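Visitor: Before we start, here is the structure in question, set down as structure tokens.
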Amino acid sequence: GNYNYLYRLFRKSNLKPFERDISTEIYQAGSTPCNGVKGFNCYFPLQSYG
Amino acid sequence: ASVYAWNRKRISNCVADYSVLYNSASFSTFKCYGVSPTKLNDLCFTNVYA
């Protein structure tokens, strides 16, 4: 398994054309705020290809 | 019900509030495979099999 290539599964809004997002900030996927901490409906935005 | 005789409920001719179901913290697993959880309140479907 080559897991070195990653894609942004989760983001709040769509990008502009020729826009790059390298910010590793947490995403809030639910009603509960995450406060930078993983948990229930708190996921890392960057997931790797298997 | 048991899993060999799983109960099938037909959800139709009604308006469905998926935000209450999604914002509930009792659920340990909420995984969608054909739609998005945040767009369930925007899309429309013919019927739902539960």
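Numbers in chain A track Swiss-Prot; the residues on display, in order, are 447-496.
The deposited model was determined using electron microscopy, 2.8 Å.
From the backbone N, Cα and C atoms, a Cβ is placed for every residue, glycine too.
According to Swiss-Prot:
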type	residues	note
MUTAGEN	A:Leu452 to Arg	Increased resistance to neutralizing antibodies. Decreases HLA binding to NF9 epitope. Increased binding affinity to human ACE2
VARIANT	A:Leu452 to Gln	In strain: Omicron/BA.2.12.1
VARIANT	A:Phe456 to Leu	In strain: Omicron/EG.5.1
VARIANT	A:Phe486 to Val	In strain: Omicron/BA.4, Omicron/BA.5, Omicron/BQ.1.1
MUTAGEN	A:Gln493 to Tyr	Reduced host ACE2-binding affinity in vitro
VARIANT	A:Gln493 to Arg	In strain: Omicron/BA.1, Omicron/BA.2, Omicron/BA.2.12.1
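Show me how these features fit into the structure around them.
Guide: Neighbour density for A:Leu452 (mutagenesis position): within 10 A of its CB lie 12 other CB atoms from the protein chains shown.
The secondary structure of A:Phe456 (variant position), as reduced to three states from DSSP, is coil rather than helix or strand.
Here the Cβ of A:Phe486 (variant position) has 13 other Cβ atoms within 10 Å, regardless of which shown protein chain they belong to.
Summarising the environment of A:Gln493 (mutagenesis position), the number of other Cβ atoms within 10 Å of its Cβ, over all protein chains shown, is 13. Taken residue by residue with DSSP, A:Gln493 (mutagenesis position) is part of a strand.
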Visitor: Under a criterion of Cβ-Cβ distance under 8 Å and sequence separation of at least 6, what residues of the same chain contact A:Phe456 (variant position)?
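Guide: Spatial neighbours, sequence-distant, of A:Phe456 (variant position): A:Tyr473, A:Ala475, A:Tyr489, A:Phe490, A:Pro491.
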Visitor: In terms of Cβ proximity below 8 Å, which recorded positions out of A:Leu452, A:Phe456, A:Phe486, A:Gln493 neighbour chain B?
Guide: A:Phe486
